[PDB]
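K.L.:
Quick one: the structure is below, and I'll ask about it shortly.
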Amino acid sequence: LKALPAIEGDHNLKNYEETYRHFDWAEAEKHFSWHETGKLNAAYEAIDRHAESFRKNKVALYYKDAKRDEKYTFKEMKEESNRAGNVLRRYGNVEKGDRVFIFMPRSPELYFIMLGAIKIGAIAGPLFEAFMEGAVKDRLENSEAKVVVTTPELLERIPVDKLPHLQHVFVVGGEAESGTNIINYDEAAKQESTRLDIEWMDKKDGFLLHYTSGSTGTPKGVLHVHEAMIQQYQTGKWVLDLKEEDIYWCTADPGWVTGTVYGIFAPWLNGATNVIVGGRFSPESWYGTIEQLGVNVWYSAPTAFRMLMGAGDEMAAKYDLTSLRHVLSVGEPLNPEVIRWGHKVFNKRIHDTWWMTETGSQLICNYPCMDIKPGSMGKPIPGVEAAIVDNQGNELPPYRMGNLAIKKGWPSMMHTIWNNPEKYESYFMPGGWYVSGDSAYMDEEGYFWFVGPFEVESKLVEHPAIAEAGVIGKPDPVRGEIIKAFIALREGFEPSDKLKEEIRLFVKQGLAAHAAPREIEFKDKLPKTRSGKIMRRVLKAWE
Amino acid sequence: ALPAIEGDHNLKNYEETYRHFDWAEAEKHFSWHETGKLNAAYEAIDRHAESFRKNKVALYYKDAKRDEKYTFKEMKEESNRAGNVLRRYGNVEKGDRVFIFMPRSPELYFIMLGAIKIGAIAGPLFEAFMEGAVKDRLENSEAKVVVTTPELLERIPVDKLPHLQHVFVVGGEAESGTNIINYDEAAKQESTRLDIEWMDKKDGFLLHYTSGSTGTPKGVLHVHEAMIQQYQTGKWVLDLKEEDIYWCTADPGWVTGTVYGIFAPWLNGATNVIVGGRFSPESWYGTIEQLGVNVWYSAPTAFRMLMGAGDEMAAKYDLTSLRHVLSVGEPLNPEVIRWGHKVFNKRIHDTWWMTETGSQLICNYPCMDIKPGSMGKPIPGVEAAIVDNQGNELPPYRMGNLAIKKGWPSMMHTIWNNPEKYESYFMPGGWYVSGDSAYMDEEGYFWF
Amino acid sequence: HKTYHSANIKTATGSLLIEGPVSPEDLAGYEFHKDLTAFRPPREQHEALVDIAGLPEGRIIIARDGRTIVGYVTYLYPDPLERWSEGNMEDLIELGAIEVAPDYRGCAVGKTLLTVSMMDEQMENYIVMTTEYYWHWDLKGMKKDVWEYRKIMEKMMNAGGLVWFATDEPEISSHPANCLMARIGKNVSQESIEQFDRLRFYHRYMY
C-alpha cells in the first residue's frame, strides 16, 4: 500500500497539523450567523444563509433522472423548503419537537419536505421504500410521528388504521383518493405561500430522527441536535473540499442517514452545488451525468463504484471524466482496488470517510491536504478527540485491536435514542468516551484503520480427489476474515482430517500465504442451482 | 428630482471618480492586462467559468415549452461546441462574417459566442425581416456562413449569394444538401473545447446593421476593445453585484440585446434571464416573481406595454426582489418613473447610447440623484460636450449637438467597406457626433 | 404453453439441427456429449435437462448432430434459495447452462442456438435472466484474458438481443467481470418490470 501524494491547490484546510493543534470550536462557530445574532437553526444555516448571501444565484440542486432534468438554485431551494415547512405546519398540525417522517424516493420534493420539517423544528425522520409494511409500521409506532409524507406507489404499505398516534398522511404526486387521513401534497404546496416564519431553536434540542435496523430486530430512533450543524459545516469545508466553483454529487438516498447530512446539510452549509440522480441505476446515466454536468466533487459508496467497474472502463472512456477534482466514499471501508480504478479512470483520488447514525457527522476522514492511505479512513477532524479504547475505557497504544471511541463533547451527537434513555446510557462508556460499536485502531502517524474466491477455487480443482468446492470468507477478529472451504470429494476418496491438511499445504505452496484456507468442511455435494451453478450466499448464511 | 437611496454601490462617489479616473484603471480589471491575449467572448463567459462564478447560473431560459437553466460553464461548453461546428463545417476564418438568423433561444447565444470566439465577426439578424432585407445584408456583409431555423430556411436566397458557402439549419429535420447542413446532427459529434482566436486591440467582432430611411444597410464594426467600456458601465450603470439576477428583455438581434444581454452582464459575471415566445404581462411578471430578478434592463416600449396591463396584474405577483431596473435607448417619460416607483418600489435609470457608440456613455447612477427625463451624466473616462457646427463647446442650457471626445474604448472601427460614411460621423477636433441634439447642465446632467 | 421450433446450420463438421422446446422423453433418449462438462458430470445435467423439460415453465432448447446432443440452453425458474426467486412466482425464468462443446465453439453454434431459442413468442411473454461469474468459465481451455472473454460473450449473447444489467449482489460485485445478462420481453407487464427493478437492487440505500 503506497500513500497517495497530495495535490497543491487553494484548499480550505491549509495545514491539518497546525489546525489540529490550535483549533477551537469558538472560531468555527464564528463562521455561523448565530454567533453574532443568537438565532440558531441547522436548516437556516444550510439554506437561508446562502440564499441571502452572494450565492443566491448559484445552482444548489442538479436533479436528473430518466424523465426530469430540473435545476434549482439556493433561492429556489429556499423557497421550496419554506413552502414545504409552511404546508407541514398548516396541514400537519406540527409544532416544536414533533416527528415528521419521509417516505419518498429521490426527488426534489423529498429535500424540500425534509428541510421544511427541520426549519419549523419538527424532528425529521426519513424512510426507505424497500421496507415492507412491518418495518415502516414499527418505525412510526416507535416514533409516534404525527405526519408521514408518502408516494402513491407506497400509500398501500402504511397501516394508517393500525397506528393510533399517526394523525396525517401526505401523498406526493399521482391521483390518490383524499381519505380522512390522506392529503395530497401537490395542491397543498400549490396554493400555499412561500415565506416561512422560521422558529429558532436552542443548542440542545433535536432536529433529525433516524431509525437503524438494530441487532434486536427493532429499530432505534437517533435524535441529533442543531449543534451538530456546526461540525457539519467544518467537515463540509475540510474533507469535502467545497470551493466556490465545485459541483458536488452525493449518490446516497435521503432515506438513509448518509444522504441526509452529507448529501443535504453538509454541502449546502458551505453553499455548494448538490447533484441528485434519480431513477434506476445505470452506468450510462451516471457517466453521462458526470460528463455533461461536470461533477467536480463526488460522494458515493463502494457498492456503486464496484458496480461501475463491473460495467466496464470502456463505457467510462466513452465520456469525458476529466472535470472531476475530488472523490470520496462512505458506507463501507473503501477497497484499494476501487481506489486504483478511480485513479486510472478519473485521474482523481477517492477518500474514505467514516461515521454512522449515532455519530451525526463524519469524524475520521482521509484528507486532500495530506497523504492518502487508501485502506485507511483518515484522521479525526480538528477539535474532535477520537481514539481507541478497551472494555474499561482506558486508552491504548497504536497498532492493536480495539473499540473505536470518541471523546464526548463534539457538537455532532445524538440528543437521545427516542423514548429509550437505557440505550442512551449503554452507548457511552465511563470516562466520557462515546462508543460507536465499531472496531478500529490508529497508527503512528495518526490515521485510523478498521480476496478473490476463484483463485482458491481454481486451485482446489487441481487435486485428483475433488471435483468442485466453494470458498467463503468467515469473519475473524484478528485477521478480519478467514478462508473457509466446503469440499465435495470425488468418487473413491473419503473425508478425513489427514487429507484436510494436504489441501492447506498445496494451496500454501501454490498461492499466497494468506490465500491458504484456514477452515475445511466436507459435504456430499454443495448447494447448486438446477442448472449447475454454485452459489455462496447460501454457504455463508449456513455458516 | 427623485433622491438617491443610501446603499453599497460599486460607484461610491460620482464626482471623485469622474475627476480622477483613467482608463488604465478599467483595463487592469480585465484578465488580459496581465496576459495580453484579449477577446470579448473569452472574458464575457470563458473567464468566469474558470472563476468562482462557474456554478453560478449564467442563463435562465423560459418559454411556453422549455424551462431549462444554464450555468457559466454550460454556456462556455455550448458556445465552444457552436464555434467548433462553425469552423469545421463553414471554414470561417478570422474576420469572416458569420450571420445568425434565428429566434431567441440558448442555441442563438451559443452560436454567437462561438462565432466571436473563433475571431469571426458575428452579425445578428432579427427575425422580422423579409427576404430582401436579409438578402441585401448578407450580400453587403459577404457573409461566409448563415445559421437559421427551418421556419425561416426558405427566406434566405442561397442561389442569389455567390459569397455564401454554407447555410446552417437549427432544429427540425432539414435535408442535408450540398450547401445546407443541419446543426443538430453536427452538434453532438465533436468536442466541447475550442481554441479561442486571440487578436489585437483594433479588430472587429460585432457587425450590426441598422435600418434607415435611405434603405441601404449600414454595418458598423465594433472592435474587441469596446468591452473595456462595456464592463465598466456594467459595474457602474448596472451595479451588478455578485447576487443579482439580471433580465434583459431587448431582442438579441439588435445591438442592445447583443451587448447588454450578452457582453455587459456576463463581463461583470451576472445572471442573465431570457424568456421565449410571445409577450404576455402574466408571463413577464411570473418570471420576475419566480426567478426574483434584481437587475432588470428593459426597453421603454416594453415598460409602456407592461403599464397598459394595469397595476393589478403586478399586485398579483411578488415584486419585492427588484432592486435595480433600467431602460434602453429611448427617452424615458416621467410617468414611467412614477409608475415604476409605485409598482416596483424602485427607481428606473434611463441610459443613452447607440449602435455607433457601442456602449452606454451618459447615464444615471444609483449613487446619484435622478432628474426624470434626463440622460444623466457621462461615465468617468468619457468626455461629452454640446458642440455647434463649428465645434466650440456650448455653455449649458442652450440647444446644441451632442458630441463625445474621440478615442473612448467603445469607439467604432469603421462602417463595413464604407470609409466615407465612417469619416462622416466624425468632426475635426477630436469630437464624434452621434447625430443627436441635446444640452448639458451646470451639475453635468444631459437632456434632449 | 409451448410451440415447437427448429432450424438447421451447416459447417465443415456437417449439419447441426437446433430443436427448440422439446419433449422430455426424446431428450431421455439422446446420447450426451462427453466433452461438455462445464457445470456437472453428464448424469447430473441430464437429470437437470429432463427435470426442466418436465416443468410447466422450464424449457430446454437443444442443438444437436444426429442423435447426439452437443449444446443446450435452459430456461429454469430461479433457485428457490436464490435471492432472485424471493417472490417465487411467474414470468421469471433463469437462463442457465448455455455453453457448447469446446471444439464446436467458434462455429457460430452458440449464437444460432440462442436465436433459434429466442424467436419463440413464449420466450417473450417471460423475461429471461442469467448470472455469469468468472469461476464458471474455462480459464485455461481457450487461453485468453478476462475482459475479452466478457466482451465475446456479450457479442455471442447479443444474438438474442440481451442487454447487460447491473445488480448489487455481493457475489456479482466481488469481481467486475461477473455480471448479469438478461432480456425484457415485449409481452411482459410494466409491474413485472418494476418488480424486477426492485429485485435487482436489494440494498439501494447505499446508492
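Residue numbering for chain C follows Swiss-Prot; the residues present correspond to positions 4-210, in that order.
Header lists the method as electron microscopy, 2.9 Å.
Cβ atoms are placed via backbone N, Cα and C, with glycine included.
Swiss-Prot lists C:20-161 with the feature domain 'N-acetyltransferase', giving sequence analysis as the kind of evidence. What Swiss-Prot says about the mutagenesis result for C:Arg43 to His is this: 25% retention of activity. Two to three-fold reduction in KM for acetyl-CoA. Three-fold slower turnover number. Retains 54% of the activity of the wild-type after heating it to 100 degrees Celsius for 30 minutes. Here Swiss-Prot notes a mutagenesis experiment, C:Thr170 to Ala, with the remark: 25% retention of activity. Two to three fold reduction in KM for acetyl-CoA. Three-fold slower turnover number. Retains 60% of the activity of the wild-type after heating it to 100 degrees Celsius for 30 minutes. Swiss-Prot documents C:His178 to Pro as a published mutagenesis change and attaches the note Inactive. Leads to a rapid turnover of the enzyme. In Swiss-Prot, the entry for mutagenesis C:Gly188 to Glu states: Inactive. Leads to a rapid turnover of the enzyme. The structure shown retains the original residue.
Could you tell me the structural context for the features on the list?
P.N.:
Long-range neighbours of C:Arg43 (mutagenesis position) (same chain, six or more residues apart, CB within less than 8 Å of its CB): C:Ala51.
All protein chains included, C:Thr170 (mutagenesis position) registers 21 other Cβ atoms within 10 Å of its own Cβ.
Using a 10 Å radius centred on the Cβ of C:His178 (mutagenesis position) and all shown protein chains, the other Cβ atoms total 19.
Under DSSP, C:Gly188 (mutagenesis position) is assigned to coil, being neither helix nor strand in the three-state scheme.
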K.L.:
Name the mutagenesis positions, out of C:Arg43, C:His178, C:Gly188, that lie close to chain A, meaning a Cβ-Cβ distance under 8 Å, keeping sequence order and answering 'none' if none do.
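P.N.:
Correct list, in sequence order: C:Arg43, C:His178.
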K.L.:
Rounded to the nearest Å, what's the C-alpha distance separating C:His178 (mutagenesis position) and C:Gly188 (mutagenesis position)? Just drop the number here, would you?
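P.N.:
So the Cα of C:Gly188 (mutagenesis position) lies 28 Å away from that of C:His178 (mutagenesis position).
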K.L.:
Rounded to a whole angstrom, what is the C-alpha distance between C:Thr170 (mutagenesis position) and C:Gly188 (mutagenesis position)?
P.N.:
19
K.L.:
Please spell out the DSSP helix, strand and coil residue counts for the domain 'N-acetyltransferase' (C:20-161).
P.N.:
50 helix, 29 strand, 63 coil
K.L.:
Output, ordered by sequence, the same-chain residues six or more apart from C:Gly188 (mutagenesis position) with a CB under 8 Å from its CB, or 'none'.
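P.N.:
Result: C:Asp94, C:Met126, C:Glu127, C:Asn128, C:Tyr129, C:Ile130, C:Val131.
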